[PDB]
Structures are given as C-alpha cells and as structure tokens.
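Quick notes on the structure that follows.
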Amino acid sequence: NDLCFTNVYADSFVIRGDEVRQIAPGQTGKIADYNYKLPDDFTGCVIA
Amino acid sequence: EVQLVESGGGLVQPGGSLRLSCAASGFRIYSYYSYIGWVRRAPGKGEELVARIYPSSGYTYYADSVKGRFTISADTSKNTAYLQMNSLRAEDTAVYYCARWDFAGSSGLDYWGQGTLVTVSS
C-alpha cells in the first residue's frame, strides 16, 4: 500500500485449481507456459 | 530456464514401493546448497511436507507421517532429487510434487514442479 505505481493492472482469468501454482515467477506448465506467464522478476501479487 | 521437472508417478500395490524423480533444470543442487524436497496432496487434504534433501550438507529431513518408510536421496551428477517411498498404503495416495528451498535470514518453498499422481491401491 506504501508503494506508488503509475498503473496497476489487474489481469483476470479462470483456470483449474491445481494450475493456480503455475501463475507465478519461476514457474512452467500448461498454464504458466501457454496461457499466462509471470516473469521470474515478478514483484506483484497472485490472488486466487 | 530455472525450473523443477518431474515424472515417475503411477500405480503401486500397497506394501510395495514407488520412486519419483525431479530434475533441477537451469541450476545445480549441490554446488549452490539448494535444497529439494517433496510435498504431497492426498485427496481431501492440502499440502503436506514429505521430505527434503541437502546433498551439500549430507542431510535428509522428514515429516513425521513418512519417517521410517520414505527415503529422500539425490544424484548430484544428474542434478536430480528422488523420493523413494517404501511400504506404501492406500492412505498415501496423493499428488506428489517436488519443491525448492534455497539455503539462508529466512527462506521457503518458492519453486514448484508440476506434480504427478501416485495411486496406491490393490
């Protein structure tokens, strides 16, 4: 809350529960690699 | 690039055993004191820690629920972590995952494999 950004983007989608762990820096897998990938240097939030 | 890659799930007869394998891709285990363990999610449960191996320190640590039956090992040339699960029971059916803890001054399991299902049934 103490960090000021010019923009914050709320990216939104639906996946299977066992693939929630793939929405992350450092991850691979059918969702992490073909549908929605986060950078290893991810400084944001993954909320599910 | 840096990832945990695993395979080796399948069907095992209770009282028997099954071995899982998780390769360290993009990094080495021994030379960086990186620790790779295993976590399982039995049907009806959330994540349960199973075991962790630290080849660089020569140690293995286990959760109370698997002590005396499961052995965690690694091959530092193949840069692969393994879980040897002996004396499996139906209650041990779970999706097993590999996970990465780096040495520290806090730390935790930030890197995860894909998971594979181990079915234990007669």
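We're sticking with Swiss-Prot numbering for chain A, so the shown stretch reads 388-435, in order.
Determined via electron microscopy, 6.0 Å.
From the backbone N, Cα and C atoms, a Cβ is placed for every residue, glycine too.
Around A:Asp405 (variant position), no same-chain residue at least 6 positions away in sequence has a Cβ under 8 Å from its Cβ. Under its natural variant entries, Swiss-Prot includes A:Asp405 to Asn with the note: In strain: Omicron/BA.2, Omicron/BA.2.12.1, Omicron/BA.2.75, Omicron/BA.4, Omicron/BA.5, Omicron/BQ.1.1, Omicron/XBB.1.5, Omicron/EG.5.1; complete loss of interaction with host integrins.
Among the natural variants in Swiss-Prot, A:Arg408 to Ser has the note: In strain: Omicron/BA.2, Omicron/BA.2.12.1, Omicron/BA.2.75, Omicron/BA.4, Omicron/BA.5, Omicron/BQ.1.1, Omicron/XBB.1.5, Omicron/EG.5.1. The residue drawn here is the original one. Shown in sequence order, A:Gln414 are the residues of the chain, 6+ apart in sequence, with a C-beta less than 8 angstroms from the C-beta of A:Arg408 (variant position).
For A:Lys417 to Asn, Swiss-Prot lists a natural variant annotated as follows: In strain: Beta/B.1.351, Omicron/BA.1, Omicron/BA.2, Omicron/BA.2.12.1, Omicron/BA.2.75, Omicron/BA.4, Omicron/BA.5, Omicron/BQ.1.1, Omicron/XBB.1.5, Omicron/EG.5.1; May enhance affinity to human ACE2 receptor. Cβ-based neighbour count (10 Å, all protein chains) for A:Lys417 (variant position) stands at 12.
Swiss-Prot gives this note for the natural variant A:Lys417 to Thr: In strain: Gamma/P.1.
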